[PDB]
Amino acid sequence: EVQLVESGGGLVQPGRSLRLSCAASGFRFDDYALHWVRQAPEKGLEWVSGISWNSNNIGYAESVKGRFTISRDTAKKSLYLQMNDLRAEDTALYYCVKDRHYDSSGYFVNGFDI
Amino acid sequence: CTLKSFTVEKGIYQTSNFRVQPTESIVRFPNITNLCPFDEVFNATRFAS
Ligand SMILES: *[C@@H]1O[C@H](CO)[C@@H](O[C@@H]2O[C@H](CO)[C@@H](O[C@@H]3O[C@H](CO)[C@@H](O)[C@H](O[C@H]4O[C@H](CO)[C@@H](O)[C@H](O)[C@@H]4O)[C@@H]3O)[C@H](O)[C@H]2NC(C)=O)[C@H](O)[C@H]1NC(C)=O
């Protein structure tokens, strides 16, 4: 069965970084696009970062650019988010996202499933 | 018409079978169960270059 499990979150101090991990099960990892979304209380939803199967295309939002880094490894079957210089805006509920068309965007078929 | 004539003498004759019986056709075979994995190659998300 398809599940995505997020771990590594917690409380941090300014100037301190942390490590997020996204471990998932039930589907083959080597052909799917994965993305990060955070949910802060009562301000809707906003995108963080993403990755594809080849990881050649990596994108960040300009508000969060320059201090995040997304990484992924097939052997350990998990998605990794690297934080640097954590600030006040970072306080949100972080979601881990899988796509259905192995790529970021642009195609006729794309969508967030699990 | 099995003696090939129109007059027959007294006695008992051993004729042949000229009545025609219609027939049908039938065929049976075992249970098709072990299909080939065509979906994996024809319905894959990504194709190699
Ligand atoms: C690749 O994947 C696609 C999509 O997953 C697949 O095409 C689909 O094939 C199924 C095969 O069953 C199609 O399902 C049929 O749909 C028609 C209407 O379009 C229905 O009338 C059919 O109903 C019969 O079968 C049912 C059992 O499934 C019975 O309960 C019923 O009484 C009928 O006898 C059936 O549901 C489906 O429509 C297509 N979809 C598309 C978009 O084409 C394709 O076959 C896959 N390719 C390979 C090579 O496997």
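Since chain B takes its numbers from Swiss-Prot, the residues it shows come out as 301-349.
Cβ atoms here come from the backbone N, Cα and C positions, even for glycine.
The following features are taken from Swiss-Prot:
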MUTAGEN   B:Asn331 to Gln  Reduced viral infectivity
MUTAGEN   B:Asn343 to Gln  Reduced viral infectivity
VARIANT   B:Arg346 to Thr  In strain: Omicron/BQ.1.1, Omicron/XBB.1.5, Omicron/EG.5.1
VARIANT   B:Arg346 to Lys  In strain: Mu/B.1.621
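Residues from the recorded positions list (B:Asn331, B:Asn343, B:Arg346) with a C-beta closer than 6 Å to any atom of ligand 1: B:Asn343. Here the Cα atom of B:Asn331 (mutagenesis position) is found 26 Å from that of B:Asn343 (mutagenesis position). There are 12 other Cβ atoms within 10 Å of the Cβ belonging to B:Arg346 (variant position).
Counting every protein chain shown, 5 other Cβ atoms lie within 10 Å of the Cβ of B:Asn331 (mutagenesis position). Summarising the environment of B:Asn343 (mutagenesis position), the number of other Cβ atoms within 10 Å of its Cβ, over all protein chains shown, is 7. B:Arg346 (variant position) falls within neither a helix nor a strand when secondary structure is assigned with DSSP, and so counts as coil. Taken residue by residue with DSSP, B:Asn331 (mutagenesis position) is part of neither helix nor strand, so it is coil.
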